Amino acid sequence: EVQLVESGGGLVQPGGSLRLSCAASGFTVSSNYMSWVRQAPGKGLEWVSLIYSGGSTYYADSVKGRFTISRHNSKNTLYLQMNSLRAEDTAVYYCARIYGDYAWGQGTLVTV
Amino acid sequence: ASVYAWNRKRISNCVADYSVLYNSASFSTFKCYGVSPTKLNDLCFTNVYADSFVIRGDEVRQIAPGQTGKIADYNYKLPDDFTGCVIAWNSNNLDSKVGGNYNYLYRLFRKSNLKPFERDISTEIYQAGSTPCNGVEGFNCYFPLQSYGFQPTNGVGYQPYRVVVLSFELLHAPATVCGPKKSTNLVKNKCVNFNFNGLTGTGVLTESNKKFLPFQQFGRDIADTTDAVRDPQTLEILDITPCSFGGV
Amino acid sequence: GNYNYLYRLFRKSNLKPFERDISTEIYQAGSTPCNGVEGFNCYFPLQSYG
Amino acid sequence: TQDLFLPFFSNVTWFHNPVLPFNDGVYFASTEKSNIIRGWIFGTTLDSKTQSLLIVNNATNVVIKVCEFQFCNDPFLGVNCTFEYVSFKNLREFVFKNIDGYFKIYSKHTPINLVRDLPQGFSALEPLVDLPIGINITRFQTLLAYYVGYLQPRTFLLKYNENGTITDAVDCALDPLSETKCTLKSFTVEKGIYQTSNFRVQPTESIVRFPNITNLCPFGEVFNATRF
Amino acid sequence: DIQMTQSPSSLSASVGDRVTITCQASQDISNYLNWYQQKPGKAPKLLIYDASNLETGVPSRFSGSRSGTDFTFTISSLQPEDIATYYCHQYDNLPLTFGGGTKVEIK
Ligand SMILES: *[C@@H]1O[C@H](CO)[C@@H](O)[C@H](O)[C@H]1NC(C)=O
Ligand SMILES: *[C@@H]1O[C@H](CO)[C@@H](O)[C@H](O)[C@H]1NC(C)=O
Ligand SMILES: *[C@@H]1O[C@H](CO)[C@@H](O)[C@H](O)[C@H]1NC(C)=O
Ligand SMILES: *[C@@H]1O[C@H](CO)[C@@H](O)[C@H](O)[C@H]1NC(C)=O
Ligand SMILES: *[C@@H]1O[C@H](CO)[C@@H](O)[C@H](O)[C@H]1NC(C)=O
Ligand SMILES: *[C@@H]1O[C@H](CO)[C@@H](O)[C@H](O)[C@H]1NC(C)=O
Ligand SMILES: *[C@@H]1O[C@H](CO)[C@@H](O)[C@H](O)[C@H]1NC(C)=O
Ligand SMILES: *[C@@H]1O[C@H](CO)[C@@H](O)[C@H](O)[C@H]1NC(C)=O
């Protein structure tokens, strides 16, 4: 019924770009607060960005000018576009729901 | 009032002195958009709206043209061409209670952003998915209003702030609200540069024997020049004698 | 953001033609003297373009 | 001066609550014996559709409101809001005009002993209240004999006494003697011949002559060309 | 950025023992704190939302008790399947802050 699936991870050279996907089922993405949260190995969990239901976008202080979030209406898939990846950006990325419940994808691996 | 249910007060048919608002030192935020913080006593508007609501310290900067935020999208939106001034000050000593104050609520979940100057007070259960709620909270069914829970021990960003928004709108219709410029004491029998309600000039103000009608303010001579005037404060008719001049 | 380029943000009166003002005195927006301290009614006259 | 003044010796409608148009400004004359007429309504529709003027003196104070009131089919008196203010033997004359959003009201009270016809004489109406309404007005009605006039932009010569009141006036568009008085700027003129105006025969028909061409200029060949 | 540190870093307890950790905040949060359980190789799971309410599907043996600015987690009975990393994350402040983590093992 409800499950978040992620795809698009891989090995990217520094200075490159990548796009992730987060397809949802059982609920409406546009009517709920979405977020992308990563976790570098060997340390704690780190928030990155969120998007509002109306379309307002915000990002963390470390990802100003580099990360972009978007959403395609018809297939109900959440995307995260990143540009100019650095060595510290190697982390396991997740897509989650901000409030009312916590829904977590299976996770994908991004290595820089 | 709450931020989602902010009250609007219409101000008209009165004189307003905006100098006491600036020279008060009790407001934490005093910024005006479109107009200057000073020189507000020389402006006239048809109507003035006064909106008031209570938010936390972090959401104060969200009320501005060209800015976004939860409050800006779902609680109170200003237009891009907004003109006016925003008044805000700390209110921890009045809006906070021990154990949390729940009287103030905020709207969090909405399908689309609010249009500028919109007041939404709907208490419908928000549908977060394809399953209808039917007025029952649960999974994918969240109540749109949440409690702030202000406490006196809260930090600066978490302290409640009372915010008053002043709206300045104009139209061809006559200005009902205007500001009072300072009126110096009247001086008599000297060559001075005077200005009154409708005219300016230079001359000598002397007491007259003219009998103006109770509604009349200005006097005119034969060749369309001003010879007498009524003081806007004291009901005294004053002749305008031109200052002594001549060729050498 | 390139913050090296600045413009004057507050001044009491308009400039004369071909006038060059390089003063960095703190602008006094009220009746209280600033004494070189920024704060309420005390603003730095230069603003960065960014 | 030139302003909206009622033309001298013109027709005014005699009444004994119909709706009348508000074309350029309306002069109201009322004769009272027992305070019959109480107030007026000004607006365009006056059916709770837009802002309308309601000035009612209910026997103790004059009340002026600009709200979008829902009026009856025949409003009468028995025996969104932006502004609100609370204050035959006699003749009460009134002037109502609305210029640039300013509703100017002029009035004058005098005792009379003649009820057969409006009195013949001269009197000046002073302004008392000014209304900053900013509201378009096209129709009105009277709330309860009275007379209704209309104001026209006609030039008048006003005689001012030593006290500043208007004692006599001249209608510059009434008759050529008044044209002489307006040209010479004197209420009494001397004998002689004077030039006052110019006579022009007004056209009676409008003729538009263009050639009868069914063929249209080929703008589609130029604007909608494939290659430029 | 808001300053937030968890305490302690790691601890070990037996089955059914009483485990108590604390979450320390420099700035006072009224009630905006959530607790998460990150299994090894699995995503964190929300247990307590708004620091006082039980999420549906979570056993009652997990509770959050406010202690002024700091918030303390409560474990009535520890089990070998409860080995996870403990996080407290303050909400309504940007950036959202997730702590370093607290590891609880079975001895
Ligand atoms: C202004 O106030 C003075 C007394 O303070 C009074 O004598 C005067 O009539 C007032 N003028 C008006 C226009 O109200
Ligand atoms: C209106 O006034 C004219 C004078 O210009 C007069 O000839 C005519 O009879 C009047 N009509 C009515 C209905 O009184
Ligand atoms: C006259 O009518 C107005 C309606 O706005 C009302 O407020 C006022 O009290 C009335 N006065 C009397 C004496 O009935
Ligand atoms: C008052 O005016 C507003 C204009 O936005 C309109 O929406 C509202 O329906 C009006 N109220 C009444 C009672 O006509
Ligand atoms: C009155 O009519 C004019 C017609 O040009 C229109 O422009 C104006 O907006 C109207 N007034 C109001 C208050 O709508
Ligand atoms: C002016 O008014 C005085 C009384 O105030 C009166 O005696 C005099 O006759 C009046 N003069 C004129 C020309 O009306
Ligand atoms: C226009 O009308 C005249 C007669 O009025 C006629 O002789 C002429 O042929 C007409 N023009 C065309 C183009 O038909
Ligand atoms: C060009 O074609 C469009 C589409 O049919 C038409 O609307 C337009 O009028 C044409 N241009 C001219 C000059 O006729």
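All residue numbers given for chain D refer to Swiss-Prot; the residues shown span 51-66, 81-143, 165-172, 186-242, 264-347 in order.
Header says: electron microscopy, 4.8 Å.
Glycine is no exception: its Cβ is also placed from the backbone N, Cα and C atoms.
Where Swiss-Prot documents D:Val83 to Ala as a natural variant, the accompanying text is: In strain: Omicron/XBB.1.5, Omicron/EG.5.1. Its own atom aside, the Cβ of D:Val83 (variant position) has 11 Cβ atoms within 10 angstroms in the protein chains shown.
Among the natural variants in Swiss-Prot, D:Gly142 to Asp has the note: In strain: Kappa/B.1.617.1, Omicron/BA.2, Omicron/BA.2.12.1, Omicron/BA.2.75, Omicron/BA.4, Omicron/BA.5, Omicron/BQ.1.1, Omicron/XBB.1.5, Omicron/EG.5.1. The residue drawn here is the original one. Note: D:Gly142 (variant position) has no non-local neighbours, i.e. no same-chain residues 6+ apart with C-beta under 8 A of its own C-beta.
DSSP gives D:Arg190 (variant position) a strand state. Using a 10 Å Cβ-Cβ cutoff, D:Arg190 (variant position) registers 16 neighbours. Under the heading of natural variants, Swiss-Prot lists D:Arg190 to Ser and annotates it as follows: In strain: Gamma/P.1.
When Cβ atoms from all protein chains are considered, those within 10 Å of D:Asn331 (mutagenesis position) total 4, not counting its own. Annotation of the mutagenesis experiment D:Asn331 to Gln in Swiss-Prot: Reduced viral infectivity.
The note that Swiss-Prot attaches to the natural variant D:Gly339 to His is: In strain: Omicron/BA.2.75, Omicron/XBB.1.5, Omicron/EG.5.1. In the shown protein chains, 9 other C-beta atoms lie within 10 A of the C-beta of D:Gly339 (variant position).
Long-range Cβ contacts of D:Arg346 (variant position) within its own chain (separation 6+, distance under 8 Å) are none. Per Swiss-Prot, natural variant D:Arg346 to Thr is noted as: In strain: Omicron/BQ.1.1, Omicron/XBB.1.5, Omicron/EG.5.1.
For D:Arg190 (variant position), the nearest of the recorded positions D:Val83, D:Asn331, D:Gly339 in terms of C-alpha separation is D:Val83. D:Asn331 (mutagenesis position) and D:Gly339 (variant position) have their C-alpha atoms 21 Å apart, to the nearest angstrom. Across the structure, D:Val83 (variant position) and D:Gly339 (variant position) place their CA atoms 54 angstrom apart. When secondary structure is read from DSSP and collapsed to three states, D:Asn331 (mutagenesis position) falls in the coil class.
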